[PDB]
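The structure appears right after this line, and notes come after that.
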Amino acid sequence: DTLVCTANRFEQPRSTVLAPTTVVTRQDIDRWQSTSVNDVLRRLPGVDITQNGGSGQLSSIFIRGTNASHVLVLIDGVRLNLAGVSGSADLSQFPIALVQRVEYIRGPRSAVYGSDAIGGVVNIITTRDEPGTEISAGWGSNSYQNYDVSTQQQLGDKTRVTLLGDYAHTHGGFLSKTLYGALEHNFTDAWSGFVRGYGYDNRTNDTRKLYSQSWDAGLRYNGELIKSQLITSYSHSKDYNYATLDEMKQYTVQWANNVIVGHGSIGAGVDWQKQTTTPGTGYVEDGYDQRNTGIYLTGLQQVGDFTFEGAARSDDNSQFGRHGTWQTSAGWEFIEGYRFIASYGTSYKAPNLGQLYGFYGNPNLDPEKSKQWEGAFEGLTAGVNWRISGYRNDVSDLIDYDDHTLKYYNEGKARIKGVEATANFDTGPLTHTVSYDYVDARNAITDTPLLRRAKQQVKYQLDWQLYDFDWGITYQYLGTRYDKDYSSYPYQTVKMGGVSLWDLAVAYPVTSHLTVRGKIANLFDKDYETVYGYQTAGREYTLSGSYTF
Ligand SMILES: CCCCCCCCOCCOCCOCCOCCO
Ligand SMILES: CCCCCCCCOCCOCCOCCOCCO
Ligand SMILES: CCCCCCCCOCCOCCOCCOCCO
Ligand SMILES: CCCCCCCCOCCOCCOCCOCCO
Ligand SMILES: CCCCCCCCOCCOCCOCCOCCO
Ligand SMILES: CCCCCCCCOCCOCCOCCOCCO
Ligand SMILES: CCCCCCCCOCCOCCOCCOCCO
Ligand SMILES: *SCC1=CC(C)(C)N(O)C1(C)C
Ligand SMILES: [Mg+2]
Ligand SMILES: [Mg+2]
Ligand SMILES: [Mg+2]
Ligand SMILES: [Mg+2]
């Protein structure tokens, strides 16, 4: 419903963000009965998730054809820690119980957040405003079991505590336990503070043990015209496979300001980040200490039928030095309800620890660089909200291994051309939400398709209510995809064919406190893989409930 904060770090109406923008709320996730973050994300425009099996296995996110490491995943506005040792976001381990909102903005945004924000940004928000206590649970195929307790209460005027415990367990598997607490205090009606803690202990079967904890603390000012935020953040994760141990601590501090001016806004902040890893983390001998500080400017202005939006950033990285990025967007509502939008942006990706200092390291690498153009038409027609975008993304200085000298070097190039189309509309009691993605992602030097990516995807959601039963059908076509066959050397490129997949979900309020839900995932039990060799789930049944007071 209308607001985002992820585009410039502060609240604005979505109609005011010129980049394509998806919002997923807790209500959606409960209806969809998602038992992981991937299942939430896989439903959205330009998202191509591949996974080495069912839930908990290593996964990669390809937003609009870009590399796994070319999406910025934020947790409550701060770069996901799990992402820091390898330089590529993998959310298979992150607990769905913590996801209260997802804001997903496509197109570049390094001009606000710095490194990784190339294909787009996915911000997972863990805060809810929803007082009262809840107990939920579920049971499903592969002996899935879930138990969950949460409460949000007032501790008098001005203060609130939120607490959550979640236990999720499956067999052949993947066990996950999660604890979250938060305190929110309002000093005046304009001034706020918060302290927020959470941690999860996961186990995945070769046997993996991931633990992570995050602590965030901040001050906010929310005036009639001025807005300010000061947030400090600390993450500690530890990742065992067995005796290999990857450990990282990530510290972040960021001060941002924004003022309403005219019909629009101007903003600015400063951003600092430190990452220390343990000796032997990322198959690198020594422990490292990496630092980054960035300063940026945002702006938004509406003049008559035109909207202009922009951001500009400079980052100083302890390893590669200085890199600047920028982006600008103009939109023209040429007739009421219809709008052309043109965007241009630059973005980048920092080298990772392995590329820099691993056995094959090159300590002098520069960032990977993206330039993107996009053009869109959006409209409201006869009750249909729609949008169609075409984009071009030239990526250069890709960090590639050279076999001859056994070192990483900047040299590869990629060209992505894509089309995004979306629509939502109702027909009597039925709500339809539909998207189509075309992605022609290639190596620009050799002109061959990049690997692991569906060239086409079609995604359709159908929701309705009949007798207090709330039903959701979800359909997805996963198009043809090229991959390597690793069972035989030299590794040949294989073609994986298109697949249709259907899910069926329902919910019923037994009483005003008690809702029961059931789901059949992959209803037609289709055999398929998103990584060659790795078998996905098959038809699965889940059954759950929630008791509120
Ligand atoms: C390739 C050319 C690069 C040129 C960069 C120019 C930067 C823009 O300068 C003009 C800024 O003017 C608009 C300011 O926006 C702030 C919004 O508030 C203004 C209220 O109407
Ligand atoms: C006082 C300037 C505040 C905004 C600067 C951030 C945007 C930097 O890139 C913009 C350069 O491209 C041309 C911009 O012209 C249109 C105005 O940009 C929208 C901000 O109102
Ligand atoms: C606040 C808005 C900032 C927008 C600025 C974007 C415009 C960038 O234009 C200059 C790009 O840099 C050119 C570098 O110089 C040419 C490279 O060749 C020199 C050899 O070292
Ligand atoms: C108030 C913060 C505004 C600072 C952000 C501006 C950075 C935008 O950089 C755009 C990239 O421009 C390319 C050229 O940058 C190279 C630096 O040149 C320095 C000496 O020429
Ligand atoms: C790719 C962008 C193309 C957008 C095409 C839209 C062109 C004009 O849109 C329709 C103009 O409005 C007519 C709407 O239908 C008649 C309703 O008239 C008002 C009701 O009294
Ligand atoms: C203005 C909205 C974009 C329209 C997209 C669909 C129309 C296709 O028209 C011709 C396509 O030309 C072939 C190239 O297709 C992929 C290009 O994607 C856009 C990047 O340049
Ligand atoms: C879609 C092209 C014509 C103008 C926009 C119509 C509204 C689109 O919304 C529905 C999107 O549904 C998927 C349609 O897929 C066909 C369009 O693909 C463009 C291929 O170049
Ligand atoms: S979208 C920015 C955002 C994330 C969260 C920390 C939940 N917030 O307080 C803001 C609005 C800074
Ligand atoms: Mg077990
Ligand atoms: Mg058991
Ligand atoms: Mg250099
Ligand atoms: Mg009652």
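The residue numbers of chain A are those assigned by Swiss-Prot, with the residues present covering 26-197, 216-248, 261-297, 308-614 sequentially.
A Cβ is built for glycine as well, from the same backbone N, Cα and C atoms used for every other residue.
Features of the protein shown, as given by Swiss-Prot:
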MUTAGEN   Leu28 to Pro  Inactivates uptake
DOMAIN    38-152  domain 'TBDR plug'
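Calculated from the flanking Cα atoms, the unmodelled 10-residue segment between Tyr297 and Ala308 spans 5 Å.
Within its own chain, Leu28 (mutagenesis position) has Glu36, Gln37, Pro38, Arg39 as residues 6 or more apart in sequence whose C-beta sits under 8 angstroms from its own.
In the deposited model, 12 residues between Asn248 and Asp261 are left unbuilt, and the Cα atoms flanking this gap sit 6 Å apart. Per DSSP, the domain 'TBDR plug' (38-152) is made up of 29 helix, 35 strand, 51 coil. As deposited, the model skips 18 residues from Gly197 to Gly216; the distance between those two Cα positions rounds to 5 Å.
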